[PDB]
Amino acid sequence: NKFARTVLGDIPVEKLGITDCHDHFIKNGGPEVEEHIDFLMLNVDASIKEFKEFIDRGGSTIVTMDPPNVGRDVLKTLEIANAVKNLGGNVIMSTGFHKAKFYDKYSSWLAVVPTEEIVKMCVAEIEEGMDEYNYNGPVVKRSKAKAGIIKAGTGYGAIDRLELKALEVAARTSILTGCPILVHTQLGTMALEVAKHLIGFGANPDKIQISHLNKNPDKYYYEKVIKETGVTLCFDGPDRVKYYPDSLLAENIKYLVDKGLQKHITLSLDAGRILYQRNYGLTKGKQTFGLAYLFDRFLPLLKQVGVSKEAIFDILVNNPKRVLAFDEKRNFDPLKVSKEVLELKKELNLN
Amino acid sequence: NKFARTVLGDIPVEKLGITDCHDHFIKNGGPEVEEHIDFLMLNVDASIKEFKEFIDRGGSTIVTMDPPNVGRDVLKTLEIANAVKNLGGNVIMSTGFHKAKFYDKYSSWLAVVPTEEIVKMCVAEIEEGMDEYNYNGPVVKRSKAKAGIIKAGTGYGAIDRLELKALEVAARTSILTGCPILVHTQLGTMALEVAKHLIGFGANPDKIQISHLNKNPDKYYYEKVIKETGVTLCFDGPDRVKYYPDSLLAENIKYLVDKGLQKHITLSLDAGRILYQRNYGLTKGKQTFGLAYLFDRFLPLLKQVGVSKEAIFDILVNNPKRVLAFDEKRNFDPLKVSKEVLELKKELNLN
Amino acid sequence: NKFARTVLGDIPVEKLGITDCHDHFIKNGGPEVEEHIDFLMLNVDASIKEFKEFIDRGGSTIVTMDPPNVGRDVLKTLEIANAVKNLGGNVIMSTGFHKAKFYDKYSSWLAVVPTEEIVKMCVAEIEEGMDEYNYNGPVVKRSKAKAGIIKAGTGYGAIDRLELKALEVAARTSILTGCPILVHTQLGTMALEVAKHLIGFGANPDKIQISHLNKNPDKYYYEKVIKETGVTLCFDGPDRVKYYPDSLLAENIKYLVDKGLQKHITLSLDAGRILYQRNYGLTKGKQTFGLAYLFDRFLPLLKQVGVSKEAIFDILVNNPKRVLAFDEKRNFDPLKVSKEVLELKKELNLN
Amino acid sequence: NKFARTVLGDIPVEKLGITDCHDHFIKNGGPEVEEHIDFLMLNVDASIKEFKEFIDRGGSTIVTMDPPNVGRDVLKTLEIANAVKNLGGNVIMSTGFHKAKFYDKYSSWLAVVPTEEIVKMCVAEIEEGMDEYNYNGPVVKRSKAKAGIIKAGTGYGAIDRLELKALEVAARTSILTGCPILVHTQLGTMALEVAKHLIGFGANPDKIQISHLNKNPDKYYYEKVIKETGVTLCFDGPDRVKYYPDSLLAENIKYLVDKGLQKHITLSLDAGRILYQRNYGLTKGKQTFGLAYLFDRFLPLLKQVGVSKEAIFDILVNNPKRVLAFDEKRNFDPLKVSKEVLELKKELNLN
Amino acid sequence: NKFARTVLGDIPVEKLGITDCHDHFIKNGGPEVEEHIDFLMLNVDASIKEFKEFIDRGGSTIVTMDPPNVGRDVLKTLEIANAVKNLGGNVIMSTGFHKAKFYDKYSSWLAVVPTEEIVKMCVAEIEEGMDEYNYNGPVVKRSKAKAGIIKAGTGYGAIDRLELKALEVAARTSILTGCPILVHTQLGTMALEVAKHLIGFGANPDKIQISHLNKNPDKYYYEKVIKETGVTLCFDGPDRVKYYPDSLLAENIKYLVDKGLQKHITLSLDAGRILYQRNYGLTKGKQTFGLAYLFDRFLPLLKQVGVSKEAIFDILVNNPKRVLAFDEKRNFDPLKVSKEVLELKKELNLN
Ligand SMILES: [Zn+2]
Ligand SMILES: [Zn+2]
Ligand SMILES: [Zn+2]
Ligand SMILES: [Zn+2]
Ligand SMILES: [Zn+2]
Ligand SMILES: [Zn+2]
Ligand SMILES: [Zn+2]
Ligand SMILES: [Zn+2]
Ligand SMILES: [Zn+2]
Ligand SMILES: [Zn+2]
């Protein structure tokens, strides 16, 4: 009797269906918008339209990976989820943290608040309800919607002490609530160490997804991470030509499948800029691709390069059915934390 | 029987002595540091040495104007206060807000949390204790030290809707607790309108300082603001040549005193960059001026252009003793808010 | 028996009334918007409201100084004019050019097209109708509305060769049509030389206004320019604190009046950024000053520093009535251009 | 009996010879130069020397792809063409448009002037003569030289509404005059959609080249575009290491040849920065590669990876003889435009 | 029998005539040019013509204040000097250093080489001949031309430890050789301390000029510096409207003269950007002001505001004849350095 926690309540995992495991609709301000205006995405109407295209093509579930302090909007996302619920659409929202670059290293709550206290706060979003004020300040107003996954983030070619902190937070929260974990890696760097640290803390590899490996297109590395740790690689990459062509990802996915690793791969669009969805594009007077592109162009390319229907079905349906399912709750035991992790925490002044 | 609220406790106002009404020692990250590395000031020893030169010269009290989310550091500022208390040094800390530039207009708590609830949070800093975590997230740990003034801020040539919200917060908190108010203006613009709105909300002009008028060196405007509203103008500007020479502030002050407005003037250094203090300067391998310059150079210049010792004594001692003294508490009545302010809030979508 | 040429037709100069000699409402794209998004001003309703406030205070005429290739929008500006005509509002539009910084120095029509052909195009806007496509390409579609002044612009501390060319275009078009001229100077530099070159070309000093001298607050210079050339100084500057305080402009205007030069001064707000008007400011969620500030704040300051009622009446009414009045048409004789101007044109490679 | 339209007149296509399908010599100002001084290219002598090296290696024709408003220089390009005509050199110039980013979205003639009128202006450059003033304003002075191709451009990962407008201008101009079309794509994105839209408007796929696919090195995509639409891919990329190594392009071209697609490929250097030509390089005191590199290095690399001498002959000679040849003139019939295109124009607010 | 040291030899001070005490003609690369292309000044012919206008107006001597590492060009400046010597023109060149901003703080020779060794190098330039390679590396090739003054520089609102070192270098060189000193202040800040420090090292106030006080227009400050130290203030400022109007400097000079301080003022244009000279301006296709403006515009303004002809003769002729005259050689005794200076060197880590 396994379940996934959607903003509208817990569902049996058999109801996940085809799942986009890392995406966006609303990004309401926050540090990312600070980097470029294209990250501001505030249109419920355009988001609903895009979600309906995804559903038209066969999809059901979208995991919106915005942590409370970086863009997340509970109220507007709830509007979307309610608009598509009668159509079979599901939304899972996230608690937790993004990479350190997005938090003030001197005075942010990630930096200053004891880990145990931050855990209580992320547990509360998984089990009681998400803060409608997104943990922006001292006033909290909890939604009835709960988060169903927790996030952490690592930076370019380095795991910052605060990132190791957030990973500990992810692991403990997952340990305590049973919830899945997904981690943003920057250009697909430090993926192996992210998995190792999470597992070293006590997290279940079965519940771990690592995003953005597409930006480090090293098929050997992909296979190493999977075989050494048992985690799952959530790829984005389709229609991101300023990074890498679609063909590059299709062939690296084929390799992993040929090596028997098809149960450890999920897909996403990570459409987290305004021009990365079709309907959002229209609001900007532009023709752009969005969620339908996955079905209209990328999956056919997977088939063309020789990935089987069966492996595609694992990627879209069975793998997410597994990695997003809640585990049973457990106690967190500090004495089970690996020595490698403890020694790193000491080196990084985290205790 | 009036008192001022210092971080070490309430003191009779006769103990304030010569008072620097707007300054800094610790700025611990935050949005300002984002603009320039020089805003990052993290040295308690350097701070204490500088406070001791200020005291050596005759000073006693420094009001550190850092609102919780912009640079404020309760723990480190307490270290500084404790180091000089036995020299008769006093530190007053601030609650409230800075100008809107420093808050995410979409998702910050200033933008999203109801005024009433923000007021509760600022009142608690004045009456229970400041959050050691500086209100930068949902976990709060209150210090024994309380804030003794509340801040608001306005931007260049404009009062943003969120700054009008912070001004209502400042007025409400002040009304409820009796605490003084100090408002940052940007280049000394909108000073008149800040005064008017605060009074319109029901705040006491006797408790209101407006900072930075020295950056809009308009003697007629100074006089207008003081005569029309009865607030106090807190000038910084000594050793700020990239803006205006010391002589200009000296002459403008001479004019106000000659007009009979000496009770409406306070002074400060606003040394909110690392090269604005002597001891901090030495930590970056430079000779720089700081708090002692007020006495060694600027007051002699005041005397030189013809400001009397009595007027100087009001500026440094009697004025602060008045405007920093807590008022008798009142209840806030929203129906007594002025029609001009009600109309503005409607126009800015605040109600 | 003189007329001014408004976008709704020529009017007796007695109908000009209180005139704002340099301002803006619509800035639709162009080189300025490239410098900052605040230069984009596209709101007809907000413009009309601001215009009505100006009329409410006693104003009648506004001269929108937008050359065709820099922001001008004939269609939207006509909407504003028609909205206020029944209130006695007048709008005068501009042909000609901005400072060289706004024109490609290699390939723009300013750089490349022979002066005589450019003159014909500017004459045509004065005498047949403004291009609704604003001279931004090879297709022209003329409005029934004609321009009633021509602009040129000079840059910081320099008159560029293309700017001398635009000065020649201005002088020739004014000579041929009788139209007035207004020149933008950058920070009030080169104003004397602008005056001299135009007169050198054959332009009537009586038709020439030079803007932005307020940004070079040198009373002796103001006096020199007026006494040596007889042109008119159009000041902006109220509520522009980042440059200079209102008080400085007032006192410099008092100086000029005291020297007998009150017939050579006009006033303007030059509200050419979106936060420089009250109603535009509301569209961005801010309280700001705009056109009414001239009457509510700056004119009373002029009185307060001692400028006579007659001088204010000249500045606001009689001087605009003189400088905006069309001259009798003349022919331009090139062999009559001053020797100073001829030599400079050789030096700058303009033949 | 087919001709190509060179700046020196129409020539039998058999006289095209080896053809560089996308290159540059003169870039006189314009928006690109605004991006980087390196785009400014003004040296006729250096350009003629480079052209002579190209001829010395066996080249004959160079298509210079500068649309009127972005860099184009009729006078100087004619100087180049006249200097090499007796050496067998041919120059073809372009009318039409660059990508939207290079035009003011509010006030540029692309934005504001009705499509039909723009078409007339582009047909005129093809059939009467190019404007020596490059359509940079309201004065036109036609050269005897005519353009022999029309350009459009699309931006990164999107076709802007104005770009769809320029594509319609390109299709209509080609249908009306018979001229060929070349489209800049940004990083090789949206190539398939560009092809379908042009075709949708009624353009002859046989007349269509699309540039920059080399920047999206996806052999499957290249193949899809060619097979589904019949257009021709004009690659640049030799000696552009900051994007991709020569080897990648060579291997992708080999792939296309192996799949039977060798008739759908042309080559170019797109030497549109000053350090992308040997002789221009010399003027800046640098050793750099230029046009000769095509023959000295890249074509030998194509042989090395196994591209047949026939495929290479097709790429350099036969394919350009087909794609650059004028079609018989036709009438444009709006009712023939595809439903997909019509629906998109509605979605983009283009009627 | 005093002499000044020009690049063509020692001259009797009576041959100085009207002397521009801080200016430029050639700025050949260096750290300044890295800040803005406008600092690049390479035109000997334009420089000569400008010098000739200066001479035509009555001027004789120009002190070019470029220290060896920042822009200085011995070869080209000699060309200029040689072209005007027969017109009675003199060029004095400089040794020493600019402000610390222009030297690598970690590894520049100023940072790393012991003070004593640097003094030897600067002494060599005054006494044997300037390095034609400008001390920009290990290979030295001395000109027959000697430097006739030594420079030092201080930064904004601070004297950097490396600037104190350079001040020590300046004092020691001056004490050893008798040469005069000129110090650039940044925005006219720290002028008092520069004076005190040089004096505390043992330099003669009679030989000291401090530049750029015009950027800190505080008349009381000017008087304090002169009255307390006896140094000379070298003003630039004419036609630098982006800082301050000419009228401000004229009035502040009038003040100093009225206080009996006319012997302590020199003048200069500091035309150290390419548009700050008339002839250089012409090479850029612009009309600009330069050296002649001193005589045509600024000196008449001085008279206008009431500065006497005798005060003006001092500023131009008598004062430079005093401050630029060599002192008799003396010995440097480090034991005689003021306690204030010793104390600061310890605080700044300079031992
Ligand atoms: Zn991510
Ligand atoms: Zn994402
Ligand atoms: Zn402030
Ligand atoms: Zn401050
Ligand atoms: Zn202007
Ligand atoms: Zn303007
Ligand atoms: Zn291109
Ligand atoms: Zn190109
Ligand atoms: Zn300098
Ligand atoms: Zn200089």
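All chain C residue numbers match Swiss-Prot; in order, they span 3-353.
Method on record in the header is X-ray crystallography, 2.1 Å.
Quick reminder: no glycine exception, Cβ is built from N, Cα and C everywhere.
Taken from Swiss-Prot, the feature Zn(2+) 1 binding site applies to C:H24, C:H26, C:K153, C:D272. A C-beta separation below 8 Å, combined with a sequence spacing of at least six in one chain, links C:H24 (Zn(2+) 1 binding site) to C:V65, C:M67, C:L184, C:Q211, C:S213, C:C236, C:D238, C:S270, C:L271, C:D272.
In the three-state DSSP reading, C:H186 (Zn(2+) 2 binding site) counts as strand. A C-beta separation below 8 Å, combined with a sequence spacing of at least six in one chain, links C:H186 (Zn(2+) 2 binding site) to C:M67, C:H100, C:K101, C:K153, C:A154, C:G155, C:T156, C:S213, C:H214. Residues or ranges marked as Zn(2+) 2 binding site in Swiss-Prot (evidence: experimental evidence): C:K153, C:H186, C:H214.
Within 10 Å of the C-beta of C:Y245 (substrate binding site) we count 15 further C-beta atoms, all protein chains included. The substrate binding site feature in Swiss-Prot is assigned to C:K244, C:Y245, C:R275, C:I276, C:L277, C:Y278; the stated evidence is experimental evidence.
While the structure shown retains the original residue, Swiss-Prot records the mutagenesis experiment C:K29 to A with this note: 3- and 20-fold decrease of the affinity and catalytic efficiency for D-xylono-1,4-lactone-5-phosphate, respectively. 2- and 15-fold decrease of the affinity and catalytic efficiency for L-arabino-1,4-lactone-5-phosphate, respectively. Long-range neighbours of C:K29 (mutagenesis position) (same chain, six or more residues apart, CB within less than 8 Å of its CB): C:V35, C:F41, C:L42, C:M43, C:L44, C:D68, C:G73, C:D75, C:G274.
One entry in Swiss-Prot concerns the mutagenesis experiment C:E34 to Q. Its note says: 20-fold decrease of the catalytic efficiency for D-xylono-1,4-lactone-5-phosphate, but almost the same affinity compared to the wild-type. 6- and 11-fold decrease of the affinity and catalytic efficiency for L-arabino-1,4-lactone-5-phosphate, respectively. Counting only residues at least six positions away in the same chain, the Cβ atoms of C:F41, C:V72, C:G73, C:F104, C:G274 sit under 8 Å from the Cβ of C:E34 (mutagenesis position).
Just so you know, the Cβ of C:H100 (mutagenesis position) picks up 26 other Cβ atoms within 10 Å once every protein chain is counted. DSSP gives C:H100 (mutagenesis position) a coil state; it is part of no helix or strand. Here the residue is the original one, but Swiss-Prot notes a mutagenesis experiment at this spot, C:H100 to N: 4- and 5-fold decrease of the catalytic efficiency and affinity for D-xylono-1,4-lactone-5-phosphate, respectively. Same catalytic efficiency for L-arabino-1,4-lactone-5-phosphate compared to the wild-type, but 2-fold decrease of the affinity.
Under DSSP, C:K153 (Zn(2+) 1 binding site) is assigned to a strand (E or B) in the three-state scheme. Packing around C:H214 (Zn(2+) 2 binding site) is summarised by its Cβ count: 25 other Cβ atoms lie within 10 angstroms of its Cβ, all protein chains included.
If you measure from the Cα atom of C:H26 (Zn(2+) 1 binding site) to that of C:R275 (substrate binding site), you get 9 Å. If you take the C-beta of C:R275 (substrate binding site) and look for same-chain residues 6 or more apart in sequence within under 8 angstroms, you find C:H38, C:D40, C:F41, C:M43.
When the recorded positions C:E34, C:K153, C:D272 are checked against ligand 6, C:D272 have a Cβ within less than 6 Å of one of its atoms. The Cβ centroid of C:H24, C:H26, C:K153, C:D272 marks the Zn(2+) 1 site; residues of that chain outside this set whose Cβ lies within 8 Å of it are C:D25, C:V65, C:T66, C:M67, C:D68, C:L184, C:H186, C:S213, C:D238, C:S270, C:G274, given in sequence order. Look at the Cβ of each of the binding-site residues C:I276, C:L277 and count the other Cβ atoms within 10 Å; the largest number goes with C:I276. Listed in chain order, the extra residues whose Cβ falls within 8 Å of the Cβ center of the Zn(2+) 2 site residues C:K153, C:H186, C:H214 are C:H24, C:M67, C:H100, C:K101, C:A154, C:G155, C:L184, C:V185, C:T187, C:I212, C:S213. For C:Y278 (substrate binding site), other Cβ atoms within 10 Å of its Cβ number 26. In the three-state DSSP classification, C:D272 (Zn(2+) 1 binding site) falls within coil.
Around the Cβ of C:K153 (Zn(2+) 1 binding site), the number of neighbouring Cβ atoms within 10 Å comes to 28. Checking the recorded positions C:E34, C:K244, C:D272, C:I276 against chain B with a Cβ-Cβ cut-off under 8 Å leaves C:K244. Every protein chain shown contributes to the tally, and the Cβ of C:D272 (Zn(2+) 1 binding site) ends up with 22 other Cβ atoms within 10 Å. When Cβ atoms from all protein chains are considered, those within 10 Å of C:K244 (substrate binding site) total 11, not counting its own. The secondary structure of C:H24 (Zn(2+) 1 binding site), as reduced to three states from DSSP, is extended strand. In the vicinity of ligand 5, defined as a Cβ distance under 6 Å, the following of the recorded positions C:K29, C:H186, C:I276, C:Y278 are placed: C:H186.
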